[PDB]
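Structure, as structure tokens:
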Amino acid sequence: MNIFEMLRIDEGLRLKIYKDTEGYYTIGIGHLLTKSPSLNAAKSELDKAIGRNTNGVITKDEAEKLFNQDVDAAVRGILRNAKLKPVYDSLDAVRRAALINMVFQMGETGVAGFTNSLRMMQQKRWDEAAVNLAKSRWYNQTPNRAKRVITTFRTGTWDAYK
Ligand SMILES: [Cl-]
Ligand SMILES: [Cl-]
């Protein structure tokens with residue numbers, strides 16, 4: 001298991017524009033296109049992202065290409081984030097993948113707001129962090145996925161994904 005397989009499990013793969021769990025237009029492997037209500041705006045962002053007139057459909061390859069960019073960007077976002085980097089640096093490889101998953105889902109900003117959880121993780125107080133992480137809208141809205149990520153932080157293993 002690795003970050004790519006992990007997120008491919010959490011996000012799925014869809015080749016036609018779709019609405020995510022928040023009702024936003026997305027495509028591929030969890031690639032958000034727009035928070036706007038307009039399908040056109042979404043088709044427009046899509047074309048600009050792929051570089052061709054897609055008509056709201058992309059191939060597997062294109063989906064994977066967006067995915068690789070998005071994973072790269074999440075990592076690079078963490079490394080540039082003063083609140084995030086130090087956490088990330090302190091973690092083992094498995095747990096870093098959990099932090100990346102969160103950032104990919106919610107954005108660097110979103111994650112950087114979990115101040116208390118972050119400190120707990122930095123301190124390696126796993127059970128406590130797990131409990132604090134669960135007191136969030138993130139957990140209440142997407143509980144099955146949140147449980148997977150939380151177990152990952154708690155145990156430092158990939159069990160939740162097997
Ligand atoms: Cl893009
Ligand atoms: Cl879920």
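Here, residue 1 is simply the first one shown, and the rest follow in order.
Heads up, header says this was done by X-ray crystallography, 1.8 Å.
Cβ coordinates are placed from backbone N, Cα and C, and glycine is handled just like the others.
Neighbour list (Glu11 (mutagenesis position), Cβ cut-off 8 Å, at least 6 residues apart, same chain): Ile29, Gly30. Per Swiss-Prot, active site, proton donor/acceptor is recorded for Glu11 (among others).
Secondary structure from DSSP puts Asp20 (mutagenesis position) in coil. Residue environment of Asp20 (mutagenesis position) contains 16 other Cβ atoms, counted within 10 Å of its Cβ in all protein chains. Residues or ranges marked as active site, proton donor/acceptor by Swiss-Prot on the basis of experimental evidence: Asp20 (among others).
Among the features that Swiss-Prot reports, substrate binding site is placed at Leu32, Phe104, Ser117, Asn132. Following the DSSP three-state reduction, the secondary structure of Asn132 (mutagenesis position) is helix. The Cβ of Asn132 (mutagenesis position) has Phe114, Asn116, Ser117, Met120 as same-chain neighbours under 8 Å, each 6 or more residues away in sequence.
A mutagenesis experiment is reported in Swiss-Prot for this position, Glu11 to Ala, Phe, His, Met or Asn, and the note states: Complete loss of enzymatic activity.
The annotation that Swiss-Prot gives for the mutagenesis experiment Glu11 to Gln reads: Complete loss of activity.
Annotation of the published mutagenesis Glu11 to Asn in Swiss-Prot: Loss of 84% of enzymatic activity; the original residue is retained in the structure shown.
Among the mutagenesis entries in Swiss-Prot is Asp20 to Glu or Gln, noted as: Loss of 99% of enzymatic activity.
Here Swiss-Prot describes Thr26 to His as a published mutagenesis experiment; the accompanying note says: Facilitates transglycosylation more effectively than hydrolysis; covalently bound substrate. DSSP assigns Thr26 (mutagenesis position) to a strand in the three-state reduction.
Summarising the environment of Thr26 (mutagenesis position), the number of other Cβ atoms within 10 Å of its Cβ, over all protein chains shown, is 21. As a published mutagenesis entry, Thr26 to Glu appears in Swiss-Prot alongside the note: Complete loss of activity at neutral pH; covalently bound substrate.
Every protein chain considered, the tally of other Cβ atoms within 10 Å of the Cβ of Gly30 (mutagenesis position) stands at 20. Annotation of the mutagenesis experiment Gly30 to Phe in Swiss-Prot: Almost complete loss of enzymatic activity. The enzyme is destabilized by 1.5 kcal/mol.
Quoted from Swiss-Prot, the note on the mutagenesis of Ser117 to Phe is: 10-fold decrease in enzymatic activity. In the three-state DSSP assignment, the secondary structure recorded for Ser117 (mutagenesis position) is helix.
Of all Cβ atoms in the protein chains displayed, 23 besides its own lie within 10 Å of the Cβ of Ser117 (mutagenesis position). Here the residue is the original one, while Swiss-Prot reports the published mutagenesis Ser117 to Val with the comment 50-fold decrease in enzymatic activity.
Quoted from Swiss-Prot, the note attached to the mutagenesis of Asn132 to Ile states: 5-fold decrease in enzymatic activity.
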